[PDB]
2 protein chains.
Amino acid sequence: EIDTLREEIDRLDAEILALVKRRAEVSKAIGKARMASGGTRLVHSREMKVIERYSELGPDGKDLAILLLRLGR
Amino acid sequence: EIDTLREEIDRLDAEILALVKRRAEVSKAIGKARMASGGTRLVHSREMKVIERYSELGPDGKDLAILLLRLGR
């Protein structure tokens, strides 16, 4: 049973890593299109709603959203 | 196009949040079974391999693994 639980963590990490890699590539695409338009970063609106969604995990959820933001350049 | 990219970030965040919530519940299950056996935490072996896997994202990947570990009690 602890074996099968650790195996399930391995699967969840594989999925999370794949999604996070892809979120960074989509974010960098967005940031390139925005910087080619000299557009203003959506820090107070968009990025705050991203943080709010992860905040449901607690304090570590806000820090997680912050890393995801750093990761997306 | 920036609209459709932001929509794809919304989907990736929804998936990541769901997986992270579940990883915390599996981790807490593992930690309960381990503490009921008075077993030694696998800090230097298991948790280091968890950090190594996320390290492929860079430095923010190691911090991400560290949060995932904190999140799983």
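The numbering of chain B matches Swiss-Prot: 28-100, in order.
The backbone N, Cα and C atoms fix where each Cβ goes, and this holds for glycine too.
Look at Swiss-Prot and you will find B:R61, B:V70, B:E74 tagged as chorismate binding site. Under the three-state DSSP scheme, B:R61 (mutagenesis position) falls in the helix class.
Under its mutagenesis annotations, Swiss-Prot gives B:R61 to K the following note: It is catalytically catastrophic, but strongly activated by AroG. The local packing around B:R61 (mutagenesis position), expressed as other Cβ atoms within 10 Å of its Cβ over all shown chains, amounts to 15.
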What is the total of other Cβ atoms whose distance to the Cβ of B:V70 (chorismate binding site) is within 10 Å? 9
For the recorded positions B:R61, B:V70, B:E74, return the ones with C-beta distance to chain A below 8 angstroms, or 'none'. B:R61
